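Please read the structure below before turning to the comments.
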Amino acid sequence: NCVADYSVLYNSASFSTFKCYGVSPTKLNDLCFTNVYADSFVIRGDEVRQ
Amino acid sequence: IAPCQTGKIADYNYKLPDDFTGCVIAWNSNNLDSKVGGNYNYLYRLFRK
């Protein structure tokens, strides 16, 4: 129940890694969803790949 | 700096064709391109319409 804007999160340089599967970061601004879930946790750096 | 990349460099300052033939050669620099108090002679495009 909101208007999202993924260009602000994307253009921001603060992120160390950014991998989208199935979607491309520049198309996220047009596409919309039934729901979005944010699964949030901290891991060890070498484990980011997992 | 690779074909089929997007980002603040790929879209605003250096875009390669996605059909690119050639080689990307890179190395770290720390003798010339960096100083104490930072090297502020390096500019990039941060916003473009």
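In chain A, numbers come from Swiss-Prot; the residues present are 360-409, in order.
Header entry for method reads electron microscopy, 3.0 Å.
From the backbone N, Cα and C atoms, a Cβ is placed for every residue, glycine too.
Long-range Cβ neighbours of A:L368 (variant position) (same chain, at least 6 residues apart, Cβ-Cβ under 8 Å): A:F374. Swiss-Prot lists A:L368 to I among its natural variants, and the accompanying note reads: In strain: Omicron/XBB.1.5, Omicron/EG.5.1.
Record note (Swiss-Prot), natural variant A:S371 to L: In strain: Omicron/BA.1. The unchanged residue is displayed. In this chain, no residue six or more apart from A:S371 (variant position) has a CB-CB distance below 8 Å.
Secondary structure at A:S371 (variant position), taken from DSSP and collapsed to helix, strand or coil, is coil. Among the sequence features in Swiss-Prot, the natural variant A:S371 to F is noted as follows: In strain: Omicron/BA.2, Omicron/BA.2.12.1, Omicron/BA.2.75, Omicron/BA.4, Omicron/BA.5, Omicron/BQ.1.1, Omicron/XBB.1.5, Omicron/EG.5.1.
Listed in Swiss-Prot is the natural variant A:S373 to P, annotated as follows: In strain: Omicron/BA.1, Omicron/BA.2, Omicron/BA.2.12.1, Omicron/BA.2.75, Omicron/BA.4, Omicron/BA.5, Omicron/BQ.1.1, Omicron/XBB.1.5, Omicron/EG.5.1. Annotation for A:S373 (variant position): no same-chain Cβ neighbours under 8 Å separated by at least 6 residues are found.
Listed in Swiss-Prot is the natural variant A:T376 to A, annotated as follows: In strain: Omicron/BA.2, Omicron/BA.2.12.1, Omicron/BA.4, Omicron/BA.5, Omicron/BQ.1.1, Omicron/XBB.1.5, Omicron/EG.5.1. Using a 10 Å Cβ-Cβ cutoff, A:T376 (variant position) registers 7 neighbours. A:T376 (variant position) carries neither a helix nor a strand DSSP state and counts as coil.
Cβ neighbours within 10 Å of A:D405 (variant position), excluding its own Cβ and spanning all shown chains: 7. Under DSSP, A:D405 (variant position) is assigned to a helix (H, G or I) in the three-state scheme. Quoted from Swiss-Prot, the note on natural variant A:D405 to N is: In strain: Omicron/BA.2, Omicron/BA.2.12.1, Omicron/BA.2.75, Omicron/BA.4, Omicron/BA.5, Omicron/BQ.1.1, Omicron/XBB.1.5, Omicron/EG.5.1; complete loss of interaction with host integrins.
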Distance [Cα-Cα, Å, rounded] between A:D405 (variant position) and A:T376 (variant position): 12
